[PDB]
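Asks: What follows is a structure written as structure tokens; I'll ask about it next.
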Amino acid sequence: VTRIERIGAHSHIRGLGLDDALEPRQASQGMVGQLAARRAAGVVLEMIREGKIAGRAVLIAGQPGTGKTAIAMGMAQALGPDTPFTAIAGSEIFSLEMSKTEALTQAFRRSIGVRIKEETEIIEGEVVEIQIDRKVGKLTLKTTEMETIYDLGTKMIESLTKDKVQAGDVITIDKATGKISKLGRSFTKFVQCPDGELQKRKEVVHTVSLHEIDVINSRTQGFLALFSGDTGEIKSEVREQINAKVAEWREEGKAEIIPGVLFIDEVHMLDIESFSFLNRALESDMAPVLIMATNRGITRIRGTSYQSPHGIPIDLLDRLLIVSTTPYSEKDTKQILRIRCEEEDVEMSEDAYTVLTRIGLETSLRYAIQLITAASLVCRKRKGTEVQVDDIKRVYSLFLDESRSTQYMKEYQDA
Amino acid sequence: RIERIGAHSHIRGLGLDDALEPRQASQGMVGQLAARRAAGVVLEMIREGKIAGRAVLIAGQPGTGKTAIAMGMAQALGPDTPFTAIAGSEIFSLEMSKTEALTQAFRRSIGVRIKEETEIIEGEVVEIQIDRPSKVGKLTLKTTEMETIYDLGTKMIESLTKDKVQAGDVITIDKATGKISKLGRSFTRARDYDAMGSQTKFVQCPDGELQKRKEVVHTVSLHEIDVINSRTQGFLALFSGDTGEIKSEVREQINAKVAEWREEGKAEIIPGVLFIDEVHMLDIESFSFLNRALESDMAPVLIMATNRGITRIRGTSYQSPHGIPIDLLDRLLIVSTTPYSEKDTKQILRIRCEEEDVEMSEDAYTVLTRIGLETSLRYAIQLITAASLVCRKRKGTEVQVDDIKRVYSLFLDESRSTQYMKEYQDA
Amino acid sequence: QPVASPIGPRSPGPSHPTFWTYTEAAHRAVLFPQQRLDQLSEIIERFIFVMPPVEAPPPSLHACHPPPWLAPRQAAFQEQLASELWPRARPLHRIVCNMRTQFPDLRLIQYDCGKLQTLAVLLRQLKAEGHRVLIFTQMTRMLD
Amino acid sequence: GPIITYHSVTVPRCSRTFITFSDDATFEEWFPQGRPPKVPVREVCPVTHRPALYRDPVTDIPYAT
Amino acid sequence: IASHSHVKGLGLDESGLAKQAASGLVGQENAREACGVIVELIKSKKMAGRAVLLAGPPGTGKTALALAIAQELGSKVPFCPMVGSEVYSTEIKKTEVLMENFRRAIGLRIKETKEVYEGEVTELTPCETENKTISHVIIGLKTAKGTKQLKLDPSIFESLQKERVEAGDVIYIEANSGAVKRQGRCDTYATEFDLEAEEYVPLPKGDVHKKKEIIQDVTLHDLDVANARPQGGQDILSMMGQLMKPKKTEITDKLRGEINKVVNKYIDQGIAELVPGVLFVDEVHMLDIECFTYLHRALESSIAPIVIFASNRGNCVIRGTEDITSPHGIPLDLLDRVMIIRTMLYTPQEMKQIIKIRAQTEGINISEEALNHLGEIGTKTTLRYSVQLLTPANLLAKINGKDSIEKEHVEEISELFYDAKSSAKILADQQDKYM
Amino acid sequence: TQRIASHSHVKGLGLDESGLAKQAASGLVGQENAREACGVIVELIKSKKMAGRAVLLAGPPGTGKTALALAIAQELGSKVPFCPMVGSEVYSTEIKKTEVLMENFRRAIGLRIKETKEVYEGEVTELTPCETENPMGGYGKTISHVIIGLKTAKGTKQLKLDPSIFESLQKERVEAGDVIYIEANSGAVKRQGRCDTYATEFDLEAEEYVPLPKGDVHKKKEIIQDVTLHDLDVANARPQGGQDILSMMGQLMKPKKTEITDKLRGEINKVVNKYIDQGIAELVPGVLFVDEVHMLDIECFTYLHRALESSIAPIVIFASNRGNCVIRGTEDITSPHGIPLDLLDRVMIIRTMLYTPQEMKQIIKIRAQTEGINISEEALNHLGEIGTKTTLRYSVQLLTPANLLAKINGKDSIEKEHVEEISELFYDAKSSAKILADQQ
Ligand SMILES: Nc1ncnc2c1ncn2[C@@H]1O[C@H](COP(=O)(O)OP(=O)(O)O)[C@@H](O)[C@H]1O
Ligand SMILES: Nc1ncnc2c1ncn2[C@@H]1O[C@H](COP(=O)(O)OP(=O)(O)O)[C@@H](O)[C@H]1O
Ligand SMILES: Nc1ncnc2c1ncn2[C@@H]1O[C@H](COP(=O)(O)OP(=O)(O)O)[C@@H](O)[C@H]1O
Ligand SMILES: Nc1ncnc2c1ncn2[C@@H]1O[C@H](COP(=O)(O)OP(=O)(O)O)[C@@H](O)[C@H]1O
């Protein structure tokens, strides 16, 4: 019923609502207004899909809450799967097991995919009989269209003796390695037998990132990325030769790289040492086209008393493109609230919509989006069906906001 | 046996009556009636252990008996009740966080005593036969009242051979596990009497029934439980340095299982006290955690001794009384200690000198009280042993006024060294 | 091997000074880990009960078409590692069991049944007096 | 048959220790059997009469130089 | 033992309005009727990442309401009480604690079926074969129903050897985990030897081969840490837990991604059931600016649970910035993502009835006169101080031979013990004497 | 080898039988008020009665704190342990600050332990069983004793052992004509290979043939161990051996101190008492010399007067060099001597006076005598004069280079011109400071 993923803060966003010529619609695919910044997002998405001019940075500026993250989520959705879209917060680089610069270059590598094609042959049928003559034997597999015998060699007999697989089990046998996998006991876990041919060649493609390759080629069974046991790979010894070997895979017909996308949220958390590394990491061939956002203006840079836009030094500020987002009006706010209500199961009245739009233009946009569900549930408390203005007023009274909670501080608390 | 006396070894407990009425100079505690009565109330609250998560602070001038009252409470509490004494600066560890150190300190003062009724045997070994080839044997145990013969099994024989006991040894046989614990030897000796051997020692044989049902008890602290349960490193809870407990996978499970044990009656509870001396060293985060760490049934009471006044809280720039934020200070009630008067300091010095086994003349007491009232009490107490050495060096009997006056000129307490610090040594 | 440890190294005999330098009493002052096991056996048995809420297979396996020399070398590596350390890790099996799974401690059998408590109290006195009892039930399952 | 019984007894007062070979008294000596004391001596070489340090594998004669 | 037990629910009417005196909670009616909507949202299992900020002066029930929220949802849904000081970890990244707590607040009830082998073992003949390792092992288990022989892998035989078991004893075997325990030897052989170190357990009942369904309830953080720190039986990989056993940092592709995919595979096939939790981050006002900034992406996640913060400060300098201040000690960017809930400061009557409620909790019989005097002593001090002169008062009354508490008892207990405000003036007077 | 140090001249406090300091004795000169003050604490240490006492050697730099501080270790002698440490050794990367203090506190408390054990050595000639007349039923004779003949350089004697010793011997797999090792107190029997004297030829096998053990077959000699509480603590903390895989972790550095107090109140700290009261060990409380104490952090200072209040703690001899200085780790605090007022309230301060020209001259003479320099009376006078200007350190350091210049210039005694030439090649702190202030 309820999956691990539920209705979050960016579920309505299904992608960029652009036309064939990168012209944003008034409201489409869950994106309201934001024409200029949305079309700029479209341009960057197109030049990413192109994947020729690498090493480009963009900064989505604007007032707090002006869909700066919505644009990034829409770009991610439009880019679709099969293309790495790495999203991390500016605070995630501050790690104790690895240095901030190492974490940053690690995220960079994670934001670059490598496309490799395989031509393995996979078997898929059901076991009829398994034999063992203490050693050699025979194996009879069955599918809905045919049955056949198989000579159980050393590897096969050993693997099938180690595994508990027996007669009457739909299984798969990768003739390359011999990995046995049972998808269900029998006819009705139980599951029916497969159809078509028993042994058939299957093409497999893996979009492994340079990070995965490095972790695979660093230690004995070095695939410890699952828990990031590694504190940092050996730069220029196991990290530069992997690049040369990937270039060898390319321009030969072995593999092709897939330019990913990086989205560092709240970049103002990055210190001066992280910005210094970006000034040179974005000048290499294998560098993704990253985007970033910051709600602060000319604030202090973490590390010194210097004041600079976005809290980012000038040396990096003159190295990226800024994308400012304008404030929303009544129309845009109301349409965003309506799309948010459509995402959920709530259905507000027209007067309720106007009241919520006024409340969201008074204090802030996110406050109305939050009060949506509160009023929806308060309506269900009085045994109603539609969220009326009275419910929104009751909620506005119950739940306070930033600006109204700050003004209520006429009683001194701790400090 | 040999554990030299310390600055706080003289107090053997709060000098209180059955009605928590502090006596003047009973049981080593001199004066300080109000703070002693408060400590007695909180101790009576401790030996009851029906509410957990409270705290009491003892404040006053430096050298008024805060740590003294803490040690007195610790002593009057006696064993069978975990008491943990920690300085505020001890939690600043490098192998674990501050909150982790505080959790460990708290859980180190929560004991779980599991009562185990294991039946065993206890008697003097009279004869043992073992036929090596499986191997089979027999055993005969004797007590003052009766004797019997046992047909040992294979595993019992193996255990007795590992212990390699012989006739005359007094041992205890755990019927469940078979562990053989030998208390000593009965009146028997001379294995060959021609071979070399150590001196012989004998003890009386056990009395009463040969087999009897006794009661063993295993008392461990909640910290030791979480520790040995933290990871599979064998014989933990000592391991010389390392605790990395996980919050949910271990801690919550330990709490739940202790509650379950209390439910059925395996080991219910024995709360303790966590005397945090010099708590002003704790960081703002330490107090932030302590705020909600006391809000738990497994949170034992803690006692804090403070010497600071209106001073900034460490880790920030917030001025607050006692160097403690008013958030944590809201729970704990504070106890005030009055500076000792002339007759109080004099009697304190008298008791502290009678503890060190030194005799001082009547005028020695007067001059030392003069010094300890113009100066700090700790210096007057330190001058008790220093003056007791020149006397012995001159083959004296009891400390006179001249010896104290000489050792006073030999040393400087706090002011005769700073007043002479007029040479601009280094800064 | 012992640089400054309070106990002496392997003494091949009395001819070398190193034998007449370390007392056996001082040797008993230091407890080896297995001696700590012998000391703690009771609390190890009666306090180690926690278990991981989830236990996944050890390896984070990796599907592939790998070279033929990798899997055999890894298998030989595991064989080498296992044949050596497992004989030395046997002493920790006792705790690994308690940490692996948890069964009733047999104390609840009597606690969760009041009539069994009076039965225990009665049989105790009857055996102390030297009697022999005949316990009758209608139910056979109750005999278990 | 192969029974070796270890018997400890509390004689009178004082604890003695016996180990009896119930199988056969001959096994009382079979276990502590042997006593082959060594009787080697230096095999002076025949050439220089020096104390031999080696043994030629070909001649088997002990030599020293 | 009770420290915060007086709270046992929000004490709300069917219409959400807070029942003045109910569930041991009194006062804060607006805050409680608001937390009613919060608990209703949590039970809906529809939203994710919604944050709440219980703001108010010290000792205003924000934590009381937070625990009453847990008491309202029951023990079925996961609840993770966390303090803001747990993020400053030295053995692992700071953001790692936040992410693993967000993952740990998500529950997962997964019904599972497993098989069990048990009974009295008759014989164990390890099938020998040339490789020259032992091929298999035939074990015969005799039970009250019948006796059956079964073949197991060599690992189970090795485990049995670790147990040092013999022929004719009782054993417990599990094919899922592979762990084989030693319950003891069979009970019928108790008369064989006179005294032995073996324990005797009755012949296991039921069929030798028996299964049973277990409805287990765990959290996603458990699977995360199990896949990040694997474990198993008879595998040398356990060495990782001896030399490489620091706190783990599950990568994004593992914390998210594959774990969520396998959990969804379990759910959509009718074996698992999702249950959101409540992450109560108390004392959030002292987190680092980095934690506050990461909370942005943490809450906006579609997996994040309903969070209920609890601030105490009015307006102070944000920790980690050292130069900028904001309300509640929380930056404004995060404060826009929370639904702040007020908490009214208690009035004399509310405080008096709170003292009354707290008194009857831990078995204290307080008289009306002493109760009213506690109100007078409280209006001058904080509620938390006035509500704590009850256990010392009861203990002192037990000494005076009086079964109840009178005026003099609480007057002497109010004299032996001071409070923050009353003790601060004592230091202000003797300023240059406390150091 | 001597390897003359900077303090190899102080042999003791130089106090007479009445406790009065001589003007010049045992290498030390002057500082009578201080050498008599720090002499009482010597008897305090020799009493083994008090615990946690502290004395603060507070004076200007170079007055002699370290001079008469380590001289107490000479008066006390090497028998009692003496653990010196500078205030900068507390800061560590693998052990918390407040813990190094405790680790050093227990390293100063010594514990000497004595044990007596008989010993057997010599070539075993024969091992014949002693017959027991059918103790059980008619199965066979029994070994009541075993006659063993051990050969040594002194003589050959036959001895009886128990039947359990016979079983141990049989399972030990030894033969006759070899050297064995028996300890009757414990019973364990060890082997020392065969007898190199007659048993081995020129063969190659390094069976470690022990020569015919020289001495009586039976010998007993009390072993006297000198173990500290920190040594036994680390031993119980970092076990050794080649078993118990937990101990097999010899590849890791394992510097992991911070001994939990559970292991203190439990093991060795308890078995120490059980051996002392048993009459096996004698506690030897030592000294804990902590110089440059002003380097300790505020946390360290706070923990100091919590560990000093424990019944198990040695004396402490602080050496504070700074005057009124800011405490390290805090702000706007001007505690005197760089030590918090609270801690200064617990220490007995011994004020050392400033040396006069004649006392510094005596010190220079003594240091020259120690280094072995044949300084003349004119060179000595000029050194004293130029040392009255600067500190004593620079003055007394101009003996080695001056002696080198002398030897190079065909001399056997430092002359007036040698120290003058060296005084120009090298200068003191004030001169360099003036030269720096004159330049940029
Ligand atoms: N173009 C848009 N279409 C739909 N919803 C939007 C749009 N822009 C903003 N929003 C809504 O307004 C809110 C703005 O918050 P957010 O963009 O996350 O702030 P920030 O970018 O500063 O972190 C989002 O929760 C989003 O749902
Ligand atoms: N009630 C008391 N009875 C006897 N001696 C006391 C008492 N209070 C303090 N002292 C003496 O004062 C000395 C130091 O007191 P201390 O515990 O440091 O006070 P504070 O904790 O206020 O600093 C101790 O050596 C002790 O002998
Ligand atoms: N609604 C309430 N009903 C009864 N007592 C309350 C209530 N709210 C707070 N209290 C009392 O206040 C004390 C502290 O409240 P707490 O939860 O710590 O507030 P805060 O989180 O603001 O410090 C508790 O011991 C409790 O008895
Ligand atoms: N009483 C003394 N007798 C002889 N030499 C002394 C005496 N006091 C100091 N010195 C000399 O002064 C030198 C420096 O003194 P030192 O003790 O290191 O200074 P401080 O202890 O003040 O740091 C030493 O090398 C020592 O030779």
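Just so it is clear, chain E uses Swiss-Prot numbers, and the residues here are 15-145, 152-455, in order.
Looking at the header, which is where the method is noted, we find electron microscopy, 3.2 Å.
Cβ coordinates are placed from backbone N, Cα and C, and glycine is handled just like the others.
Grabbed the feature section from Swiss-Prot, which reads as follows:
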- E:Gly70, E:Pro71, E:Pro72, E:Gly73, E:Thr74, E:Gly75, E:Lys76, E:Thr77: ATP binding site (BINDING)
- E:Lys76 to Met: No effect on interaction with NOPCHAP1 (MUTAGEN)
- E:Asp302 to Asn: Abolishes ATPase activity; inhibition of MYC- and CTNNB1-mediated transformation (MUTAGEN)
- E:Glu303 to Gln: Reduces ATPase activity. Decreases interaction with NOPCHAP1. No effect on formation of RUVBL1-RUVBL2 heteromeric complex (MUTAGEN)
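Quick one: how deep are these features, and who are their neighbours?
Replies: Packing around E:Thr74 (ATP binding site) is summarised by its Cβ count: 23 other Cβ atoms lie within 10 angstroms of its Cβ, all protein chains included.
All protein chains shown were included, and the count of other CB atoms within 10 Å of the CB of E:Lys76 (mutagenesis position) stands at 26.
E:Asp302 (mutagenesis position) falls within a strand segment according to DSSP.
On its own chain, E:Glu303 (mutagenesis position) has E:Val97, E:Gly98, E:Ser99, E:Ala330, E:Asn332 as residues at least 6 apart in sequence with a Cβ closer than 8 Å to its own Cβ.
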Asks: Compute the C-alpha separation of E:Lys76 (mutagenesis position) from E:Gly70 (ATP binding site), stating it in Å without decimals.
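Replies: Checking the Cα atoms of E:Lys76 (mutagenesis position) and E:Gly70 (ATP binding site) gives a distance of 7 Å.
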Asks: Across all the protein chains here, work out how many other Cβ atoms are within 10 Å of the Cβ of E:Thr77 (ATP binding site).
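Replies: Neighbour count, Cβ to Cβ under the 10 Å cut-off: 22.
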Asks: Taking DSSP as the reference, which of helix, strand or coil describes E:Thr77 (ATP binding site)?
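Replies: SS state of E:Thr77 (ATP binding site) = helix.
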Asks: Taking Cβ distances under 8 Å as the criterion, give the subset of the recorded positions E:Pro72, E:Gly73, E:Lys76 near chain A, ordered by sequence.
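Replies: Near chain A: E:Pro72.
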Asks: Is any of E:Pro71, E:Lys76, E:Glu303 (recorded positions) within Cβ reach of ligand 3, i.e. under 6 A, and which?
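Replies: If the test is a Cβ under 6 Å from any atom of ligand 3, the answer is E:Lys76.
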Asks: So which of these recorded positions, E:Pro71, E:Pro72, E:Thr74, E:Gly75, E:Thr77, E:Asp302, get their C-beta under 8 angstroms from chain B?
Replies: E:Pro72, E:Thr77, E:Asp302
Asks: Compute the mean position of the Cβ atoms of E:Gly70, E:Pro71, E:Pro72, E:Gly73, E:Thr74, E:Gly75, E:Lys76, E:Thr77, which form the recorded ATP site, and then list in sequence order the other residues of that chain whose Cβ is within 8 Å of it.
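Replies: Filtered neighbour residues, in order: E:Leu68, E:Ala78, E:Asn332, E:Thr363.
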Asks: Cα-Cα separation of E:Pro72 (ATP binding site) and E:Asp302 (mutagenesis position), in Å?
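Replies: If we compare the Cα positions of E:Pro72 (ATP binding site) and E:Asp302 (mutagenesis position), the gap is 12 Å.
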Asks: Let me know how many other Cβ atoms fall within 10 Å of the Cβ of E:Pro71 (ATP binding site).
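Replies: A count of 18.
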Asks: Please report the DSSP secondary structure of E:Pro71 (ATP binding site), reduced to three states.
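Replies: Note: E:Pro71 (ATP binding site) is coil by DSSP, not helix or strand.
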Asks: What is the interatomic distance between the Cα atoms of E:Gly70 (ATP binding site) and E:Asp302 (mutagenesis position), given in whole Å?
Replies: 12
Asks: Calculate the distance in Å between the alpha carbons (Cα) of E:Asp302 (mutagenesis position) and E:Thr77 (ATP binding site), and round it to a whole number.
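Replies: About 7 Å separate the Cα atoms of these two residues.
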Asks: Neighbour count, 10 Å Cβ-Cβ cut-off, for E:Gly70 (ATP binding site): what number do you get?
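Replies: Around the Cβ of E:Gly70 (ATP binding site), 24 other Cβ atoms lie within 10 Å.
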Asks: Relative to the Cβ position of E:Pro72 (ATP binding site), how many further Cβ atoms are located within 10 Å?
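Replies: That number is 22.
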